[PDB]
Structures are given as structure tokens and as C-alpha cells.
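Scroll down for the structure; my scribbles are underneath it.
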Amino acid sequence: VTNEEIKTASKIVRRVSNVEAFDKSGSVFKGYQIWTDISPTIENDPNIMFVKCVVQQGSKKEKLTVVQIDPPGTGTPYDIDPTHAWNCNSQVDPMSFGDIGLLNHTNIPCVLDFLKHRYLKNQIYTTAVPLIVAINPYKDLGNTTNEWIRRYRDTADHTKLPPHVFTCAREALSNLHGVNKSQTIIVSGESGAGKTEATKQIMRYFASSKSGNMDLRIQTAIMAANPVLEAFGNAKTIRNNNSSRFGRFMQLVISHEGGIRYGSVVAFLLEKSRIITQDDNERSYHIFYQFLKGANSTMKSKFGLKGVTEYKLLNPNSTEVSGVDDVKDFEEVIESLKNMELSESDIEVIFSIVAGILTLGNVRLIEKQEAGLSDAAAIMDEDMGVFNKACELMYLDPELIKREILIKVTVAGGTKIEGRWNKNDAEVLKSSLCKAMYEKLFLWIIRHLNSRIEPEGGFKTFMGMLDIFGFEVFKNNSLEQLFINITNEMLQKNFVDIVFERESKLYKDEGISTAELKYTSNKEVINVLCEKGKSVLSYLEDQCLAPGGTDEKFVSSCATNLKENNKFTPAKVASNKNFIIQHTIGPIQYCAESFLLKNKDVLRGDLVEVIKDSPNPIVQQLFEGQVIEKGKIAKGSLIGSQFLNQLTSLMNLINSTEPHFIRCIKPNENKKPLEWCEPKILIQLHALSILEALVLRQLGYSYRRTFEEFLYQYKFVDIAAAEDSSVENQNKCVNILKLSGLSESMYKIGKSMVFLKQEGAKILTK
Amino acid sequence: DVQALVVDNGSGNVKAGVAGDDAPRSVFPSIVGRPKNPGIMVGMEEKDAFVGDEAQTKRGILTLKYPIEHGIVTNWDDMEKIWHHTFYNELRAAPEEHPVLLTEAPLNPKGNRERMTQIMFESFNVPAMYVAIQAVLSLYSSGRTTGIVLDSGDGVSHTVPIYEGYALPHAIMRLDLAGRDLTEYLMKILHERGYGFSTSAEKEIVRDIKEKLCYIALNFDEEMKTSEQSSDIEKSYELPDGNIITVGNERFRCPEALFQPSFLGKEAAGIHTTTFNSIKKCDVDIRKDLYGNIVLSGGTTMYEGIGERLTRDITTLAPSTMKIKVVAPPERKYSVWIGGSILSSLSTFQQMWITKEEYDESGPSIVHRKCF
Amino acid sequence: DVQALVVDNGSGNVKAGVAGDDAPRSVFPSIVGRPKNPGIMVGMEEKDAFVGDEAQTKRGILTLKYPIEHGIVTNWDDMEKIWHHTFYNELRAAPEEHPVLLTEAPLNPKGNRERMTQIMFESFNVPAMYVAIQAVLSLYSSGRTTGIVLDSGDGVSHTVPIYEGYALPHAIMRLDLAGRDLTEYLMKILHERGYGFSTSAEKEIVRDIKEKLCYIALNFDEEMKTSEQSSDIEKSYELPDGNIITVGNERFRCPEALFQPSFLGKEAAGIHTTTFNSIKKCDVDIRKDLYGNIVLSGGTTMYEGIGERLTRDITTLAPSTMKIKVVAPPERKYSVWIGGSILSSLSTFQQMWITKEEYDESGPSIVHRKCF
Amino acid sequence: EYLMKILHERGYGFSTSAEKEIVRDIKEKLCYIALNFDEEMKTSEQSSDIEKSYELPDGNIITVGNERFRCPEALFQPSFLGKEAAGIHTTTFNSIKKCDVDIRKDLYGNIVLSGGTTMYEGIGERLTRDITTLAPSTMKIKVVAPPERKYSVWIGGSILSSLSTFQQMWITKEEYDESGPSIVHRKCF
Ligand SMILES: C/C1=C\[C@H](C)C[C@H](C)OC(=O)C[C@H](c2ccc(O)cc2)NC(=O)[C@@H](Cc2c(Br)[nH]c3ccccc23)N(C)C(=O)[C@H](C)NC(=O)[C@@H](C)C1
Ligand SMILES: C/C1=C\[C@H](C)C[C@H](C)OC(=O)C[C@H](c2ccc(O)cc2)NC(=O)[C@@H](Cc2c(Br)[nH]c3ccccc23)N(C)C(=O)[C@H](C)NC(=O)[C@@H](C)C1
Ligand SMILES: C/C1=C\[C@H](C)C[C@H](C)OC(=O)C[C@H](c2ccc(O)cc2)NC(=O)[C@@H](Cc2c(Br)[nH]c3ccccc23)N(C)C(=O)[C@H](C)NC(=O)[C@@H](C)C1
Ligand SMILES: Nc1ncnc2c1ncn2[C@@H]1O[C@H](COP(=O)(O)OP(=O)(O)O)[C@@H](O)[C@H]1O
Ligand SMILES: Nc1ncnc2c1ncn2[C@@H]1O[C@H](COP(=O)(O)OP(=O)(O)O)[C@@H](O)[C@H]1O
Ligand SMILES: [Mg+2]
Ligand SMILES: [Mg+2]
């Protein structure tokens, strides 16, 4: 572990509820337990952030004298401040239930220790209704046996079973077959927290029906492509080595009582800016490196490839990663391409296209004093051969590409005028060509794979499995992290809407008024980020269009115009380059450096038409279907607008169906099972907005219990109305309530349950 | 969302289009013609005023008039005719649904833009309006924030310097000498060969001769001397009805009156002195960045060899260590319109329109507050 | 452990850094500029005050002002702007985590340092603060405990004698004649050749001319006489825009006003008499050790040939058996900052800060007790 | 030149060198100095008694409004015409403040106007009111504007040259023949 995670985790910690147990009017203690952050073991064990202390009998109100017990580091009492003491949970058991919104005191160390306790006994699933938390145990729990599937499917009672991914799977199947409504599973977690396992288990549960089988050709076909996908859509970051840079989606159509009939794969939000420039400590997508290293001699002679450190699109100072071999994966991806019905000619074409991209990425452009301009563009003579090569490997005409890169044709009222680009615009056009070729090749591969398992009646009511990521809460943020946070803000809006609807329904069913449940909305930050005219992206576009635009002007214009609302705020140190946005999970800081260079992307209709007329059929199929529009300025083609369009499409697709949520968590980095690192797990609890969900539950009546458990827990508080054994449970419960002294604004008696505020349950404990 | 309409109307042509494109949709001359003969056949259009391109195909019957002279509107009924024809017949888009971005020249009277605003808000009913300056849009369309713009069209020739987005209003210069004066000077000096053009419909033939055959000489005296030794200077031109005329010296003596206005009886300085006198009214620190970006614009700057003459003539006036750099883009005839479209398609700009409520509560003078 | 911030702000430049280094990290002029023209392009920074090095690259557009004159702050809002820019943008270190060592000149009013303290403790929230004197730090940075320091910067010229660590406060002398007066005197006497510099942004060009071409003559009358016999005294200088100017006598007549203030209409004594009159106010026993250590400091003491002139002029005033010894280190432009860093990085010094509790219980006047 | 420039706002264009004289005559006939510039600019939008008419050499009639008191105002606010300098009321006060504290009371009492550009109507009152606001409260400002201040330099020169003490200060021809043209730097102040 490093110290930056320690700083971040320590900065996440909050403080609200005060300490107690001076009841009633003296200084007596009941062996009271608290949580504190000052201990000799804390400054020694980096994996520990809190310790459970017992306050000694006879301590004073001003300063607390405590002796820690968890872990038992010493016995000598020392003094701590009353502000470094969080409450604990001593009258509760983490195995008597799965829900967390029922605990009396909910804070950071309480939830941390709750999860730790449940996890250490190989109980990795937990519930935060309607959330389902899961943890990666780095081994097998024996939950993939058909016995578990049949137990969770056939048993008519499932709501009184331990939490499992099969809970979501069963609820989805039930709501799908009962009423004609599609369902969606959203697996949101890090790229190492075991999401593929959850997807595979959900698909296996789906496969087995009362007449269904275990394995299906759809499964092995989809798994015959994960090498290809993770070779083309994954890259090495600084906090991971196999990070997924796009949203994967799967539409499954299943018969009534059979297996999985058909399926389709869709990719969303692929990051195009990485293909051109990466950070100093990261790499591009894997396919470049693994193809360049693993290619045989015939390719290295036919294509003309060179070393990894000899290309402009590839960061030379960081090309090697230890956990990856970068050779055998090339054979793996070749075999995965062969398994999906691709001849050798197609493989040759695809790798020629990629080599042509890499080659075109090396052409250099110079300026000239001609055509009446000061900075007319031109190709350097030394690369005039190289350029030609880059046009052969793509099966394109070199002269027409030169014409569309270096020449600008304006059609006036009734005349053609032949201008010329400068150097910056020519380089932008070249880079746009590279990025577009790459993304369209990827989409064509996805379509060719989908062609095998295509449904023909279309998708009218289907099953969905979306694989997405979480927030980016570190300190070195850029444009990509901004896009990610925007996506997660949209998802948060959707989640809050679903939760409010379900809770309103629940309150309506148990005979309770619903004119008191009010939830907070994040429409202000969404308006600050993505509205048209007044938002960050609109001003980024303005700076990309206006003459002589820079990043500092962008930050200044944002600071001047968005000053109306409190969601935008400029930084303190170096305030002309950084800014701060108040997201729903807290403030995040961005560094507006190289925003313009990474937002410019211009593709014109003339180039599309030149490409569609290639002799090769695959290149003809590359850009087909895409409509063109010529005679315009680039006011809707920049990366921000493409991103907003894709996000709109995805949010429409999700808003069609009904969602279910799942969160994956990794406990440590060394992959060893049954470990714990409280900083690294608190960071992920913060990112995935789990704490935000908990805070959202605490509005309304978060303590929902049936009469049985309510009496079981509060049998000692009231004796005069518990052992009468002559009246209904509702009557004895309302008598207990009227005897306890809680006002109506703190409780509700449901028709089959009881509902309590958080303050109510905090009072009734003592 | 709705787009704006960009209408750049000069003294000659009219450029009109929708905000977002990269070239004007409709370009047509701004003339109004009226028939001077009686119509005798029944069943024909008894129209009494032809506007635009129609008044140009049948110019042999009509008397042509321009409603704008020297950038100032001298007849407002004809201007309303031109605007009506532009909105409804050329763009085919009612103005009551889009905002309009108009354009004016610097150092004009105020009644001009006040009446323009009143007409736009009362005769038509636009939701919003704005009035820009041509030499600024011509720089918007170039990807620069520093430079001096020399705009020369049909009525006015003006220079406007700008340094990193800041205007220097005390160094703006205006010169009432443009393409129309060159047309009249050519029509006058063609008499020396025996060709007499007098009517308003024969001015267009002279204008076409000027556009086809005239060029700018690098050294005027050497050129005048080497043209008396041979006859390879002469060119021929065929009139509409079949005659053939021949022109000699007049090919490089007509545009030379841009550098020596005393040829046509004016007491003023050429475009090479007006440009240098406008740099010398700026602070000594910012003069090196203006010598590096001299942007040509308008249509009268399209003669063959004007950049070389301008460079050689400013280099002789500036110090010896400066780097003069004249920028003449090949589509500099529509730079003002392209710049206007770029400007009107910005998100920061949508707070600078003159909405209808402000006009209803403040009157036509509002343009003097919100528009530079 | 945490380091202190050393901020030496004079009338001209500002030297800032962290305590421990051997040279200031950021050096930049202390000016505040404001635009005098209207901005016309959309999408540009609508800033209303440029500070430091940014207000110097675009000085052709702005009006420049200095917030400190003669060592006394005349405008406190601009000074807060300068300090904010220094802490957050230049050093990039919040002041709420480090102590600050400021610097002042001797014989200043008391409201100056009282307001300085109030601003440091209220606007920013520093944990501790201290205010030193420049001529003492200039001696700290020299490895001596005995000597007389002649400090001359941009606003004030003062002499301070010290004998084995004991200050002699009755012999401190101050003289309001420094580099800015020499700039103005050069700007005035350049009119005799036909060069007129008037604006605030043309004062910087004159200052650069002075730094590049001026020197000090060993014998003024002989130099003035031998310069009328030839023209090898003259030098050339190229302005920002390309012109060439030539200077003659003005090369050694501008700094000569340090030794004869009556040139610029002041009734005072030169720096060679102020230094000798400050030794003669010390006891007869300690005068021989001051004649041996005359330390030059500040930037105005960087002319070519000032040590020789100063030695020859003090030798003529002192007795015949003394050994005059002027010490002019080659980096004497940053001696005050180096001395301040040395001082603030001592273990004995950490008991002399003005902590925040003392200010909270005693008010801003506390600086008069703890600081000399 | 500033009047010739701001007359464009009414539609009058003077450009040639022989039309500068007409503008100069307009300026001499119709312009005056306002005591309070902002109050004057405000009270001129309520009526039309500010306007005057002027007949050109050939018979046309032009009318001027604000331009009557906006042209000379650029003496007190040079930034109107794009200069970075101080008005004549600040240049005068900054020149007294460079004299010794003992002689400042006798300069506040004799401020002599001269030249032709000081002949606008109401310049003494504006100058007095603007220097009184800069000087201490107990001083007595006294601006002296003689009615023939357009020829004061010539009258003074005649008085000086008609003195008997002065006849020893001429630069005779022998001194020039033996010393060259630089002699003027010795004998003339
Ligand atoms: C130029 C045109 C046709 C041309 C006849 C085409 C042919 C090819 O040129 C000639 O034949 C040259 C010839 C001519 C040439 C040399 C010469 O020593 C004498 C005459 N010139 C003439 O006959 C003049 C006589 C003239 C009238 Br009356 N007033 C004028 C005012 C000023 C100058 C001259 C004149 N002439 C008949 C015209 O200008 C007529 C009015 N011009 C036109 O209708 C225009 C629309 C087309
Ligand atoms: C010095 C500079 C450029 C210079 C022109 C560079 C060139 C190279 O020097 C000359 O050409 C010398 C020439 C001159 C030289 C000798 C002579 O017997 C008469 C004139 N001097 C002039 O023309 C004077 C006339 C003048 C104005 Br108006 N008021 C003034 C106040 C006091 C003194 C003189 C004047 N002139 C135009 C300036 O000073 C202008 C204002 N100066 C500048 O813009 C500065 C920023 C740069
Ligand atoms: C001022 C004079 C006469 C006047 C005609 C006397 C009469 C009485 O005033 C008018 O008729 C006002 C009228 C006018 C008024 C209001 C208006 O909304 C539009 C026009 N102005 C005009 O027609 C302008 C048009 C114009 C030319 Br072209 N370039 C210019 C540059 C800047 C501004 C305007 C223009 N016009 C013809 C002139 O300036 C001519 C050059 N001026 C002269 O010869 C001087 C010597 C005498
Ligand atoms: N090729 C050319 N050579 C010379 N002059 C031209 C050429 N094309 C157009 N012109 C001139 O340009 C003038 C109109 O230019 P333009 O700027 O388009 O109109 P406006 O001045 O109304 O903006 C016409 O008077 C015409 O004489
Ligand atoms: N090489 C040089 N020759 C002459 N003068 C100089 C030179 N370098 C700097 N100066 C003068 O030094 C002055 C500023 O000196 P400095 O002591 O650094 O600032 P401050 O006076 O604010 O402490 C400037 O006015 C400048 O004129
Ligand atoms: Mg035009
Ligand atoms: Mg100093």
C-alpha cells in the first residue's frame, strides 16, 4: 500500500453523532464501547484505520480515558478527545440478518467492521435494499453447484434466504415472465473486483430451467471473444493493469420456460482520446503492443513493423508491464478470432489496418509560406514514402487522402473556391482519421461476432446485463475522468428515482401516508455539467471554436459565467488551471490541462465518401450506414457532443427497462484470500456511492421490522405489555410505543410491520 | 433549437445564409430596377419593381439604382424591398422565427443603425437582433486575435487594428474610395480609345471588363514605360452584342488609383499609407505584432498582384528589421460572412442579442449601449 | 518539520522563496496593470487586473501602477493583490501552514508595519510572522559581524553601521534617492536628442536602456571633457518596434546624480558623503573597523565602476593612514533574501516569531515590542 | 481633430486639409467648457436648447448638440482621445507640488492663463473649482485670465527687448563666427 491512499481514506472520514453513556444524570458506564482513531497499532499497521476501545469506569466528561480491546494491543489506559470517538454496535449480531439499514448507529467504522465480520466467515454477500454488495474472495465458495440454483429457484420462499446474486436473478426472471417488462442487471465495480464471475453465474442461473440445460452455445460463443474484447477495449492504467475503457452491454432473449434463445453484444462510451496520446505512466490499448511484439516474421517483413519504442502514437517511456507477457496473448487473440468464423484473409486485412494506423501516426507535417497564407500545410518530403505505405495497408488511394487532408474546398453561392488548411487543422484531421478507423474496425468486429447469435424477431422484451464502472475520486483528474463522473451522475439520478418509486409503493401497501417522503435530487450538478448553453461542455466547445482559444480562457469563462450556482468553484492554489465540482459524493478537483488538444476531432463527409469507395469489401463495410453532412462548421462533431449523444442513447435504453443493482469490491491487492485493507476498501465504498445509498435510506422510516423481531428485540424494555398473551401483536406493539414515550413524528405502525426513524431506534436502545 | 440568420449587406452584393454553414447560401446584387418603357403585350407580368438577380437579366429595359452608397442607406423603401426579397424569396424563411445578425461599417452616423433596428423590430417582427462590424468578423474568420484588417468592398475602405482581443478605437481609419470609384474611373478613361458607356445598364459591362482584365503592377513607372515598346499588353473583350474592344494601359491604370487617389481628383492617401498611418497610432510595444498580420478582405482586394505591391510598399515605410507579412486568403470575398456565422454560433454570444422586451421598454437607441 | 517563507518585497521587484535555499525561487516586478481599452472579441479572459509578470508582456494595453513608493505602501488593495499572487500562484503554498519573514526599511512610519501585521494575521491566517530590516540581513549574508552597509534599491538608499553585533541606531541614515529617480532623470534628459517617452509603459523601455548602457565615470569633469573630442562614447539601442536610437553623454550623466543630487533638484548629499557622515557619528574607537568593511547591496549599486569611484571619493575624506575597503559581491542584488533565509533557518531564532496568541491578546501594536 | 472625428455621428464628413479650417472655425464659434460634465451631459437629453446652427461656405446648415462641450472637455480628460496623460488641472497641481513647501502659497495665488486654447467660455471657473478640490482647504486659489491673453507672449517679448539691461545679452555675430552654432546653449537659458 502507498501513503496517497491513506491520505485519501483519512480525508473521506466524517463525524456527526456524539458519544454518550453518561446516563442518566451521573458518570456511570455499562462497559461502553466506542471507536477511535488514536492507537499505537494504527501508526504501525497500515491496514487498520480504527480500533474498538472500552471507556474505563471513572472517566471524565471532558477527556475520555479508554483501553482498547480490538485488537488487544495493550492494557494501559490513555486519553483521547471526545471528537475522535465514534459510537459502536454491541447489542447486535452481523449474522442475524443481511440488511445494513437496520443497524442503530451507521457510520464509517461501524459499516467497515460489519462487512469485515461477515466476510471473515465466508459470507461475502450483503444487502442495502435494493442494493446487493458482493466481495471477491479469490477462491471458490462452492456456490456454483446446481443445488444452489434449484434451492433458490424452486423454493417458493426466497425473500427469507441469504443474499445472493441469485436473488437478483430470480427477481428478474419472475418480473419478466409474470408481466411483460424487460429487466436490466447493472454490475458496477472495479476491473479487478470480480465482475466477470458474477456475470457468468447470472448467465448460468439463466441457462438452467425446468427444461433448460446448463451450458449453451451462446455462452461459449461470448467467451470465445473476451480475449478479443480485452485486447481491443482494455488498457493499462496507473491503478490497474487490465482496466476496461468502455461499457459492455448484452441483450438476451429467452423463451418462456426454456434456456437462452439469442443474444447480442453492444459497446458504449469507448474512449477515443487514448488512441492518440496517453499519460506518462500508462499505455494505449493492449492490441497495439501485443500485435507488435507477437507478430511472426512474415508480418514484420510484409507490413514493415519496427520496435515498440519507434512510434509516435505509443508512449515510449512506459511500454512494459510485468504481470502481462504481451506475447502469448497475441496467439490467444488470433485463436479467438479464428473461433468466430474468420478466414486468414480477414485476419491479414485487420492487422494490415492496424499497422496502417500505426504508420500514419508517424507522418510529419510542416508549414510553408505559399498560397498567400503564412502557415500553409505540407507533408515533409522525408515521409512522402511512409505516407504512401500508410495508404496501402488501409487499401485507400494516397492521392485522394492527400487531397482531403491538405486541401479545403468551399462552395460559395455558385462557385467552387479551393483553399488550403494550416498545420494545426491538418494534424487534427489526420488524428481524427486514425481514431475513426480504429473505432469503426472495433465496431465491425463486434457486428461480425453478433451475426452468429442474431435474433430475427427483433428485441421486443429481453434481458439486459450492463457492465459499468464507478467514480474517479483521486487528485490527478482529466477529461476522461470528467466524462466518467458525468456518466455516474446520470446513473445516480436513475437509481434515486427507482428507489423513491419503490419506497413510495411500499409505504402505500402497508397503509401509511406518502405525503412525507422527500428525496434530494442532483439536477443542479447535471445542469452545471451538461446543459446546453450554460455548462462546462458548452464552454469547452466555445473554446474549441473561437479564435486563439486556450485552457486558461476556458477555466476563466467557466468561473465567470457559472458563478451563479454553488456547484462550480475555482481552486485556491494555481486557480487559473484547476477547478472543483461539488458532485453528490463530495468535491472532486480537476486539472484543466490539455483539454482542447483532447477534445478536437473533425471528420468531414468528403473523407467518408473517399473511404466508402475502397476496392476492399471490409473497408467498404467499415463506414457504411453512417450518414454524412457537408458544408458545415464543426459544432456537433467534437468529442463532447459524441459523448453526450452516446450517453443519451444508453440512458434511453436503460429507462426503457427495469434495473437491478450489484456492487463488486476487492478486499486487497496481493490476491491472497481472506484479507482486509480498510483504506483501500473505504475508497471503494466511497466511489460506488454505497455510503450515499445508506444516507438516502435514513430519510423516512429506515427501521422496518415485523412484530415478531420487534418484540424479540424490545422484550426487555417493556414487560407490562409483552407477556400478556391475550391480544394481537399490533396492539401490544402500539402499547409498547405509547409506554416508551415516542411522539407520532418518530414511529409508524404498519398493517404487517412496524416502522421507526433512526432517532427512534437510537432512543429505544436506552 | 433554432439557428440565426446572417445577412451581410454591403454597397454592392448581398450575402445571406443561416448560421452554421461555411459559405453564404444566396449571393445577389443589391439593385432595384424600374421599367422605362410601356408594356404592350397582354398577359404579361405588370410588375413595377424588379429586385436582385431578376433586375440583372432584363437590365436592358430598366433603370437600375443602388439604395446604399458609401455604406450609408440613402433610400429606405428600396432597402425594405431588398430585405423582403432576401427573407421571403431567397432564404425562404420567415424572420419572425430566427434572430438576425446584421453588419455595418465603422464611423457611420447613428441614425443609420437606429433606423435599421426600428425597421427590423417593427416592419418585420424578429425575436432578437444584433449589429456587428465587418472588420472584426473578418478577423474572427481567420483564427487570430491580433492583427490589422484592411477591408475594401464597394463603398468604403477601412482599417481596424486589434491586439489580443482589445480594440483600439482611436486608430480606426476610413477612406471613401472603393470599387465603384474604380468602375467610374475606368468608364471615364475608356473614352480615350473611342468607347462611350453612359447608361446605368452599361456600367455593369464596364464592371465586368474591370473584373476580367485589370491587374496591379509592381512598379507603376517601369510598367508604363515598358508598355510603349510592344503590344503584348493589349487584350480583347467581346460585348454582349458581338463587337470587339481592345484595352491597353487601362489594364493597370484603373486599380492604380487605390495607391494614388489623386488620379481621380481626391485629396487622400493610398491604401498603403492609410495602413501604415494606422499602425503608427498604436503603442510602440504592439507594433511588431501588427506588421506580422495584415489581413486583406473584401472584393476589391482581389486584383492580381496586390499582395506583392502592398508588401513592397509597406516594407519601404517600416523600419529595416521588421518582418512584413500580408495574408491574402483565396476566399477573402466572403470572410465577413464566415466570421459572422462563426460568431453567431457560439454559446457565449447568446447573451448579447437585443431582445424585443429591451426594445419595447427602451426604444431604438438601445443599440448604442449593447453594440460596440 | 515545516520551513518558513521568505518574502522580500521592495519598491521594484519582489523576491520570494522558501527558507533553506540559496537563491529566491520567484522574482517578478511588483506592478498592477489595468486595461484602458474595451475588449471586443468574445471568448477571451475578461480579467480586470493583471499582476506581476503577466502585466509586463501585455503592457501596451494596460496602465501600470506601483503600490509601494519610497518604501511606504500607498495603496493596500493592490498590495493585497500582490501578496495573494505571490503566495498562491508563484510559490504555490498556502500561508496558513508556514511562518512568514517580511522585510522593511529603517526610519519608516509605524502604521506601515502595524497594517502589514494586521493584514498578515487577518486576511491570510499565518501561524507566525516577523519583520526584519534589509541592511541587517545584507550583513548576515556576508559572514561578518562588523561593517557599514550601504543599501540602495528602487525607493530608498540607507546606511546602517554595526559593530560586533551591536546596532548604533543614532547613526542610521536614510536618503530618498534611488533607481526610480534615475529612470525619471534619464527620461527627462533624453529630450535633448529628440526622444520623447511619456507613458507608463514607455518607462520600462527607459529602465532597460539605463540597465544596458549606463556606467559610472571615475572623474566626471575629465570624462565630460574627453567626450567632446571623439564619438567612441556613443552607443545604439533598438526599440521594440525596430527604430534605432543613439546615446552619448547620457551614459555617465544619469548615474552621476547619485553623487550630486542637485542635478535632479534635490538638496541632499551624495552616497559618498552620507556614508562618511554616518561613520563620523560613531565612537572614535570603532571607526577603523568600519572603514575596512563597506558592503554594497541592492540593485542600484550594480553600475560598472562604482566601487572604484566610491573608494576614491571616501579616501579623499578620511585620514591619510586609513585603509578603505569597499566590498561588492557579484550577487549583491539578492543579498537581503539570502540573509533572510540564513537567519530564518537558525535554531536560536525560533523563539522570536510573533505567534498568533500574542496578536490575539495584544493587538497589532505587538510588533513594536518584539521587532527591532 | 477630435471634433472632426466625433462630428461623424451626425452625418457630417470633413476629410480634406481645406475642410479642417471649417471645423476649426466651428470650434472657435460654438464650443464652450461645462462646469460639471456629468450634470451637463444629463440635462442636455431633456431639451433641445443646447443645439446651435452653423452655415457652411456654400449655404448648407448644420446643427451641433453635445459636441459643443465634449470637444474641449478632452483638455481635462485626455483619455477621450486615446492618450494616457493627465489633464491641465492635474498637470498644474503636480507642478506646484514639486516646489518647496514655503513657496507653494504664492503660486496658488497667481495662476496665469495664456495662449489661444485657453479662451473657451468658462475655463477659469472650471479650473478654479478643479484645483480647489486638490489643494488644502485654507488656500486661496486665484486664476488670472486677462482678456487679451492671446498675445501675451508677444507683448512680453516687446517689453523685454525694449530694456536697457537687456542690450548686453544679444548673441552678436562675432561670437557666432568664432564659436559656431552651439553658442545658444551658453547664452540662452
Ligand atoms: C463602345 C461600344 C461600341 C463601339 C462602337 C464598338 C466599336 C468596335 O468601337 C468603335 O467603333 C470605336 C469608335 C471610334 C474609335 C476611334 C475613333 O477615333 C473614333 C470612333 N467609337 C465610336 O464610334 C463611338 C462614337 C462616340 C459617341 Br456617339 N459618343 C462618344 C463619346 C466618347 C467617345 C466616343 C464617342 N460610339 C458610337 C460609341 O462610343 C457608342 C455610343 N458606344 C456604345 O454604344 C457602347 C455601348 C458599345
Ligand atoms: C523616441 C521614439 C521614436 C523616435 C521617433 C525614433 C527616431 C529614430 O527618432 C527620431 O526620429 C528623432 C526625432 C527628432 C530628432 C531630432 C530633432 O531635432 C527633432 C526630432 N524625434 C521626433 O520626431 C519626436 C518629436 C517629438 C514629439 Br511628437 N514630442 C517630443 C518631445 C520632446 C522631444 C521630441 C518630441 N517624436 C516623434 C517622438 O519623440 C515620439 C513621440 N517618440 C516615441 O514615440 C518613442 C516611444 C520612440
Ligand atoms: C457636411 C457637409 C455637407 C452636408 C451634406 C450638409 C447636409 C445638411 O448634411 C446632410 O445632408 C447630412 C447627411 C446625413 C445625415 C444623417 C444620416 O443618417 C445620413 C446622412 N450626410 C451625408 O449625406 C454625408 C454622407 C457621408 C459620406 Br459621402 N461620407 C460620410 C462619412 C461619415 C458620415 C457621413 C458620410 N455627406 C454627403 C457628407 O458628409 C459630405 C461628404 N460632406 C461634405 O461635403 C462637407 C464638406 C459638408
Ligand atoms: N475578381 C475581381 N477583381 C477585381 N474586383 C472585383 C473582383 N470581384 C469583385 N470585385 C469588386 O468587388 C466589389 C464588391 O465586393 P464585395 O465586398 O463582394 O461587395 P460589398 O462591397 O458590398 O461587400 C465590386 O465593386 C467589384 O468591382
Ligand atoms: N545592471 C543594472 N544596472 C543598473 N541598475 C540596475 C541594474 N539592474 C537593476 N537595476 C536597478 O535596480 C532597481 C531595483 O533593484 P532591487 O533592489 O532588485 O529592487 P528593490 O529596490 O525593490 O529591492 C531597478 O530600479 C533597476 O533600475
Ligand atoms: Mg463587404
Ligand atoms: Mg531591496
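Residue numbering in chain B adheres to Swiss-Prot, whereby the residues present occupy positions 5-376 in order.
Method of determination (from the header): electron microscopy, 3.1 Å.
In case you wondered, yes, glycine gets a Cβ from its N, Cα and C as well.
Annotated features, as they stand in Swiss-Prot:
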- B:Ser15, B:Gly16, B:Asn17, B:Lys19, B:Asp158, B:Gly159, B:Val160, B:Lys214, B:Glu215, B:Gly303: ATP binding site (BINDING)
- B:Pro42 to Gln: Reduces inorganic phosphate (Pi) release in presence of Mg(2+). No effect of K(+) on Pi release. No effect on Pi release in absence or in presence of K(+); when associated with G-49 (MUTAGEN)
- B:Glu49 to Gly: Increases inorganic phosphate (Pi) release in presence of Mg(2+). No effect of K(+) on Pi release. No effect on Pi release in absence or in presence of K(+); when associated with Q-42 (MUTAGEN)
- B:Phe54 to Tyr: Fail to form long filaments. No inorganic phosphate (Pi) release in presence of Ca(2+). Increases Pi release in presence of Mg(2+). No effect of K(+) on Pi release (MUTAGEN)
- B:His74 to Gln: No formation of long filaments. Reduces inorganic phosphate (Pi) release. No effect of Mg(2+) or K(+) on Pi release. Filament elongation rate appears normal (MUTAGEN)
- B:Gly115 to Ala: Failure to form long filaments. Inorganic phosphate (Pi) release is slightly better in presence of Ca(2+) than Mg(2+). Slight decrease in inorganic phosphate (Pi) release rates in presence of Mg(2+) or Mg(2+) and K(+) (MUTAGEN)
- B:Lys270 to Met: Forms longer filaments. Increased inorganic phosphate (Pi) release in presence of Mg(2+) which is further increased in presence of K(+). Filament elongation rate is normal (MUTAGEN)
- B:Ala272 to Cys: 5-fold increase in inorganic phosphate (Pi) release in presence of Mg(2+) (MUTAGEN)
- B:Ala272 to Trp: Forms longer filaments. 18.9-fold increase in inorganic phosphate (Pi) release in presence of Mg(2+). Filament elongation rate is normal (MUTAGEN)
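In this structure, the C-alpha atom of B:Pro42 (mutagenesis position) lies 29 angstrom from that of B:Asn17 (ATP binding site). Of the candidate binding-site residues, B:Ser15, B:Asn17, B:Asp158, B:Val160, B:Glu215, the one lying closest to B:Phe54 (mutagenesis position) when CA atoms are compared is B:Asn17. Within 10 Å of the C-beta atom of B:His74 (mutagenesis position) sit 17 other C-beta atoms, taking all shown protein chains into account. DSSP gives B:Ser15 (ATP binding site) a coil state; it is part of no helix or strand. For B:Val160 (ATP binding site), the nearest of the mutagenesis positions B:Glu49, B:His74, B:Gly115, B:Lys270 in terms of C-alpha separation is B:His74. Sequence-distant contacts (6 or more apart, same chain, Cβ under 8 Å) of B:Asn17 (ATP binding site) comprise B:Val31, B:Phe32, B:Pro33, B:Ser34, B:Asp158, B:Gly303.
For ligand 4, the recorded positions lying close by, meaning a CB under 6 A from one of its atoms, are B:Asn17, B:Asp158, B:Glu215; the full candidate list was B:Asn17, B:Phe54, B:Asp158, B:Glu215, B:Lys270. Less than 8 angstroms from a Cβ of chain D: among the recorded positions B:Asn17, B:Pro42, B:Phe54, B:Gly115, B:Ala272, that describes B:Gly115, B:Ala272. The two recorded residues, B:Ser15 (ATP binding site) and B:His74 (mutagenesis position), show a Cα separation of 7 Å. Put simply, of the mutagenesis positions B:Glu49, B:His74, B:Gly115, B:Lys270, B:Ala272, the one whose Cα is nearest the Cα of B:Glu215 (ATP binding site) is B:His74. Working note on the recorded positions B:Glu49, B:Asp158, B:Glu215: by count of other C-beta atoms within 10 Å of each C-beta, B:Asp158 ranks first. Taking Cα separation as the measure, B:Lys270 (mutagenesis position) is nearest to B:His74 of the mutagenesis positions B:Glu49, B:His74, B:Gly115.
Ligand 3 lies under 6 Å from the Cβ of the following recorded positions, listed in sequence order from B:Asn17, B:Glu49, B:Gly115, B:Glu215, B:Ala272: B:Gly115. Comparing the Cα of B:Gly115 (mutagenesis position) with the Cα of every entry in B:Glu49, B:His74, B:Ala272, these being the mutagenesis positions, the smallest distance points to B:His74. In the three-state DSSP classification, B:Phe54 (mutagenesis position) falls within a strand.
Long-range Cβ proximity for B:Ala272 (mutagenesis position), meaning a same-chain Cβ under 8 A and a gap of 6 or more residues, is found for B:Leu179, B:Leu181, B:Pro265, B:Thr278.
Just so you know, of the recorded positions B:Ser15, B:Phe54, B:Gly115, B:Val160, the Cβ with the fewest other Cβ atoms around it within 10 Å is the one at B:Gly115. Each of the mutagenesis positions B:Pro42, B:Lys270 was assessed for Cβ neighbours inside 10 Å, and the highest tally belongs to B:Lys270. For the pair formed by B:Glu49 (mutagenesis position) and B:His74 (mutagenesis position), distance between Cα atoms is given as 34 Å, rounded to the nearest Å.
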